[PDB]
Number of protein chains: 2
Amino acid sequence: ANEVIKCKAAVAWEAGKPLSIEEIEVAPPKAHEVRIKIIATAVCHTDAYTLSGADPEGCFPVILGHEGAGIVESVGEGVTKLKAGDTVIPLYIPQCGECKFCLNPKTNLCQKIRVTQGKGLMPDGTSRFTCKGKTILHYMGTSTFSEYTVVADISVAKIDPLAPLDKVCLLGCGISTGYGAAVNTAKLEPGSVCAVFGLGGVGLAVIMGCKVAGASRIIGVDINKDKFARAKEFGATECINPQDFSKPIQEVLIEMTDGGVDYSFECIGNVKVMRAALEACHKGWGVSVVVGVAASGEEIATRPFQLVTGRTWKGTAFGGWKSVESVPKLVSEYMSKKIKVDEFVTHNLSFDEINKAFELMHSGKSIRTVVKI
Amino acid sequence: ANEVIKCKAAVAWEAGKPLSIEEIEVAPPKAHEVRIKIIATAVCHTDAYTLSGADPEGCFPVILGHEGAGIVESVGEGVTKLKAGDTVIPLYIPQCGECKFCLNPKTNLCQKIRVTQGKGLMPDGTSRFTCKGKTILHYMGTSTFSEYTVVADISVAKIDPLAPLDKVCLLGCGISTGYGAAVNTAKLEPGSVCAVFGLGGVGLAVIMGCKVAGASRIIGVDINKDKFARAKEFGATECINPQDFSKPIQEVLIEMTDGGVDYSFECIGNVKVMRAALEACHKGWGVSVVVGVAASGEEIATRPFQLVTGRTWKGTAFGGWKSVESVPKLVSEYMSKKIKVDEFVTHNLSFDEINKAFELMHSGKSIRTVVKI
Ligand SMILES: NC(=O)c1ccc[n+]([C@@H]2O[C@H](COP(=O)([O-])OP(=O)(O)OC[C@H]3O[C@@H](n4cnc5c(N)ncnc54)[C@H](O)[C@@H]3O)[C@@H](O)[C@H]2O)c1
Ligand SMILES: NC(=O)c1ccc[n+]([C@@H]2O[C@H](COP(=O)([O-])OP(=O)(O)OC[C@H]3O[C@@H](n4cnc5c(N)ncnc54)[C@H](O)[C@@H]3O)[C@@H](O)[C@H]2O)c1
Ligand SMILES: N[C@@H](CCC(=O)N[C@@H](CSCO)C(=O)NCC(=O)O)C(=O)O
Ligand SMILES: [K+]
Ligand SMILES: [Zn+2]
Ligand SMILES: [Zn+2]
Ligand SMILES: [Zn+2]
Ligand SMILES: [Zn+2]
């Protein structure tokens, strides 16, 4: 039978404090849940956002992390598709396959367990984590910052058993989102001119997709010149820094493309930049995709004349991928060298140095840091 | 050759005042210009919008009117495809047929003469109108409030001679716009749930459009409940008055539709309503098309979350119709009984009493009033 597991995990006891490697107990999978052994996990600004305490939905104590890869240790009752030993990737965006959203081709926002997930609990409404007698909450339905975690069976993607987990763990968030943003949400046609605001993991993943889509031009935009080199490596035909212009960045791009870009992508989370990204699109057919997440309360704006004159405002969630179906495929494209992953890893750390991941992130000296459990 | 024409026209000397029946002069067609004898014309809200001054490019004195129909009185040098006697409709949105835009299937916004047109002048930078020694400006390139008008030769649609001009003149704007907002911009699929804000001429044309597309639920929304009766006759499954509810109209719609409409259309020009229309859309795939023209400087807004979670903001002009190609086909669809036009005419007046047409519109008593020249 499946027993309780005593393992280590980086607990976030309180907002605004660093993570604490702690000894915890992980309960066995209940019906339609699977316990996974995380081999590798990366850190994203999203983890940091909840850690700061600025997140209205963030609760503590909790186990963060939503970018991991690992192996199925065991499954609860009712679980057929998965078995102990399967190589997998936890999914913050699930795919039950039967809800209103899963059944609609135009979205991937499965709602079967959203409510319970926002509260950091399994579908049965209870947490599977305990530490020093206290209950520790789940996070984004994944909690990848533990040697062992439990997720809803509808939150797992079975992937190629040969995929390096300390690499592929990044398909859990940033790469898939950026890539899908270009290929799924925008569906840019070969030869189109694109602009990308923000050159972090997401922006680079976007550039990657524009390049596979056959974009004729791909303009990178970032206030951090250091990001340019790698962007060019990814496919950016040219990079520009807003700080080097006195005119609004929209006007700059319009000049550079004789009207504006065919597609633009905001990968920062800055409401003002989002407006610029929209306005920088070509009149009559320009499309702008918002990929970045703005701080609660903040809102976007522009003159309706912009939409009336042909521009379209869009957005994306996890690159619009139906998680369970897509991720295994994305892994295969990686194995086939169709897409890049290794190139997104800028730093590697052991589980104890996990806090340094957050530090590298603020330094801006980082795209993605993979933490070996 | 062609001589000057001494005729009658409704001149608007200054904003915020009723038009003035004046005896003007109309110069002959210069190279690539066409002089049209207007047989019938109506009043779109956009005409009043300009007459009030809220137009970013409203200059006076000017001869308004962009919904009309008549006969080609004569043509200027180089005009081959159009001859005297041709039954035509003046287009405020041209189709040069060769610019960057005309060649792109994703738009209908020819820019060939947009600049000059915005200033109320012919392509050569001059006006063909004069009254009491003072030069009078064109409007939207059509100026249909005159017995005779001169337009660019790329602002002319040659239609079926048999078409009743006192009817199809409405296809010059309102009807075609609303209809296309649904068929071209939204391209709504059969069975989709729709919401239409503003049940005027444009709104009913939107409903008519949703109906032909095979929409399931079509929810009309208007503060003037007297608009409901005809809305339902056009296809609205039901109407709701925003005032009869304490909750913001978005929540009402979200509640009625178990999440929001698949498509919404703002046909009023209210920036706050435009935001509601977008937020009334369903998560993951909702699309909102802005059709109404907003007052200078005003902007629409919302939390980017709305876009990130699946909703799309679009806009349209003249329903996205390639004017010179489409209008002729549109009157054909009217002739074949495929779309309605006659049911839009609620009043009829002579030229001398054109101001009454404006009063009725501000009174909300009409949809469209055809003024017999
Ligand atoms: N929609 C989704 O599903 C989804 C998924 C993951 C992440 N995100 C969001 O994507 C955004 C980016 O994530 P990331 O990992 O790539 O983060 P990142 O911080 O590493 O990338 C952002 C880049 O934007 C640059 N930048 C900041 N202000 C700028 C400005 N005014 N103009 C141009 N560039 C500017 C920064 O220097 C940085 O290089 C965040 O909002 C993240 O939360 C969304
Ligand atoms: N994009 C285009 O090409 C295009 C074309 C034609 C018209 N327009 C614009 O579309 C709008 C409608 O034009 P029209 O000729 O049909 O005028 P209209 O007077 O017939 O439309 C106004 C209708 O909306 C209703 N309405 C006003 N405020 C409302 C509110 N707060 N909530 C619900 N309903 C409200 C009015 O009572 C009336 O029923 C105007 O802004 C017009 O300028 C745009
Ligand atoms: N002058 C306004 C724009 C007004 C506007 O949107 N006009 C529509 C037709 S409304 C039908 O009566 C249009 O043709 N848009 C395309 C364009 O104006 O180039 C403003 O500047 O805000
Ligand atoms: K569609
Ligand atoms: Zn992340
Ligand atoms: Zn689902
Ligand atoms: Zn109009
Ligand atoms: Zn053109």
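The residue numbers of chain A are those assigned by Swiss-Prot, with the residues present covering 2-374 sequentially.
Structure method, as recorded: X-ray crystallography, 2.6 Å.
Placed from the backbone N, Cα and C atoms, the Cβ positions cover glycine too.
Annotated Zn(2+) 1 binding site per Swiss-Prot: A:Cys45, A:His67, A:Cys174, in sequence order. Residues annotated as Zn(2+) 2 binding site in Swiss-Prot, with experimental evidence given as evidence: A:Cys97, A:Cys100, A:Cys103, A:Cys111. Swiss-Prot documents A:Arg115 to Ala or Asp as a published mutagenesis change and attaches the note Loss of FDH activity and loss of activation by fatty acids.
Mapped onto this structure are the features recorded in Swiss-Prot.
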residue: A:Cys45; record: Zn(2+) 1 binding site; Cβ neighbours (10 Å): 23
residue: A:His67; record: Zn(2+) 1 binding site; Cβ neighbours (10 Å): 24
residue: A:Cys97; record: Zn(2+) 2 binding site; Cβ neighbours (10 Å): 17
residue: A:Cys100; record: Zn(2+) 2 binding site; Cβ neighbours (10 Å): 17
residue: A:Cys103; record: Zn(2+) 2 binding site; Cβ neighbours (10 Å): 22
residue: A:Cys111; record: Zn(2+) 2 binding site; Cβ neighbours (10 Å): 25
residue: A:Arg115; record: mutagenesis position; Cβ neighbours (10 Å): 15
residue: A:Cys174; record: Zn(2+) 1 binding site; Cβ neighbours (10 Å): 27
For A:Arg115 (mutagenesis position), the three-state DSSP class is helix
Whole-Å Cα distance, A:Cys111 (Zn(2+) 2 binding site) to A:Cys174 (Zn(2+) 1 binding site), is 16
Excluding A:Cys45, A:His67, A:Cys174 themselves, the Zn(2+) 1 site's Cβ centre has within 8 Å the residues A:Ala43, A:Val44, A:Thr47, A:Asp48, A:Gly66, A:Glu68, A:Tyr93, A:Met141, A:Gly173, A:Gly175
A:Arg115 (mutagenesis position) sits from A:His67 (Zn(2+) 1 binding site) (Cα to Cα, rounded, in Å) at a distance of 15
Listed in sequence order, the binding-site residues from A:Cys45, A:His67, A:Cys100, A:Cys103, A:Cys111 whose CB sits under 6 Å from ligand 6 are A:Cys100, A:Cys103, A:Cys111
Distance filter, Cβ under 6 Å of ligand 1; input binding-site residues A:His67, A:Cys100, A:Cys103, A:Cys111, A:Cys174; output A:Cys174
Among the recorded positions listed as A:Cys45, A:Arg115, A:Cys174, the Cα nearest the Cα of A:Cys103 (Zn(2+) 2 binding site) belongs to A:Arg115
Whole-number Å distance separating the Cα atoms of A:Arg115 (mutagenesis position) and A:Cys100 (Zn(2+) 2 binding site) is 12
Hits among A:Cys45, A:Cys97, A:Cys100, A:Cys103, A:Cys111, A:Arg115, i.e. recorded positions with CB under 6 Å from ligand 5, come out as A:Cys45
Quick note, A:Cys97 (Zn(2+) 2 binding site) and A:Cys45 (Zn(2+) 1 binding site): C-alpha atoms separated, nearest Å, by 25
